Amino acid sequence: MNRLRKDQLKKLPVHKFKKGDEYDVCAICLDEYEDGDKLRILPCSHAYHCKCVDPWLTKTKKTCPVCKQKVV
Amino acid sequence: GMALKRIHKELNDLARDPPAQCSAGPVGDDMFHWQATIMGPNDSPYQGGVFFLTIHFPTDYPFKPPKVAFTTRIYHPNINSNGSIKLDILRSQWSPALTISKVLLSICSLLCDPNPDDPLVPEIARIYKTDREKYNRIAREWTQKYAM
Ligand SMILES: [Zn+2]
Ligand SMILES: [Zn+2]
């Protein structure tokens, strides 16, 4: 199956955003991460907003929006 | 509704940074319908021409790719009589990280470097493989006739 189920989605970590962390912009929504955002982390270390990448990861594909790496 | 918000943010980013190679904007007030102009790359048969393109953004953009087509006629292996483009990122390789700016850049690069492997028009790809002077000359002709 190309898409991910919700139980597979919950196994990917969720990082609370502190102002000093390693990420800055959500590659999807193009906005800057704000202090306190929840971020979904991928196996390839690419991170996005949960509200942004979870719909892509579940409704459409299970690959990274940036590096096309499948999420297992 | 991410689509309207992101399209506006993209138009703002294009206002702050204008790419010399192309420029796009909403045709009227329909933010989901844009018009783009790609300039012909230098030292290419399309040099000197300006090619117009129509763009339609889906309602759940950026999760679905935009419909991009050429209105100005062009003699290119991967571009149709009606103007469709055989670009992977518009079909199979779409990603939510892609912007309309990156799409226009990919189209400019496809103009600079046509892809012979899978062509939309086999005749032009055969010309490119066999006779490049004829390809360059016919594209110059078409650019003079339509792009100007
Ligand atoms: Zn986001
Ligand atoms: Zn990745």
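Indices start at 1 and increase along the chain as displayed.
So how was this one determined? The header says X-ray crystallography, 3.2 Å.
Just so it is clear, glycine is given a Cβ too, placed from its N, Cα and C backbone atoms.
For the mutagenesis of B:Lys64 to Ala or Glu (Swiss-Prot position 63), Swiss-Prot gives this note: Strongly reduced interaction with CNTO4. The structure shown keeps the original residue. Under mutagenesis, Swiss-Prot gives B:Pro65 to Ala (Swiss-Prot position 64) with this note: Abolishes histone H3 ubiquitination and decreases interaction with PHF7. Swiss-Prot lists B:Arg91 to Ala (Swiss-Prot position 90) among its mutagenesis entries, and the accompanying note reads: Abolishes histone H3 ubiquitination and decreases interaction with PHF7. Under its mutagenesis annotations, Swiss-Prot gives B:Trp94 to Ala (Swiss-Prot position 93) the following note: Abolishes histone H3 ubiquitination and decreases interaction with PHF7. Record note (Swiss-Prot) on the mutagenesis of B:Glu123 to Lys (Swiss-Prot position 122): Abolishes histone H3 ubiquitination. Looking at Swiss-Prot, the entry for mutagenesis of B:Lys145 to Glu (Swiss-Prot position 144) says: Abolishes histone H3 ubiquitination.
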Cα-proximity to B:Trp94 (mutagenesis position), 10 Å cut-off, over mutagenesis positions B:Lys64, B:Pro65, B:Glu123, B:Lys145: B:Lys64, B:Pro65
Cβ atoms near B:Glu123 (mutagenesis position) (within 10 Å, other residues, all chains): 9
Candidate mutagenesis positions B:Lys64, B:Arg91, B:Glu123, pick with smallest Cα gap to B:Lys145 (mutagenesis position): B:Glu123
Sparsest-packed among the mutagenesis positions, when each Cβ's other Cβ atoms within 10 Å are tallied, from B:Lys64, B:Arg91: B:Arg91
Candidate with sparsest Cβ neighbourhood (10 Å radius) among B:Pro65, B:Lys145, the listed mutagenesis positions: B:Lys145
Secondary structure at B:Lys64 (mutagenesis position), reduced by DSSP to three states: coil
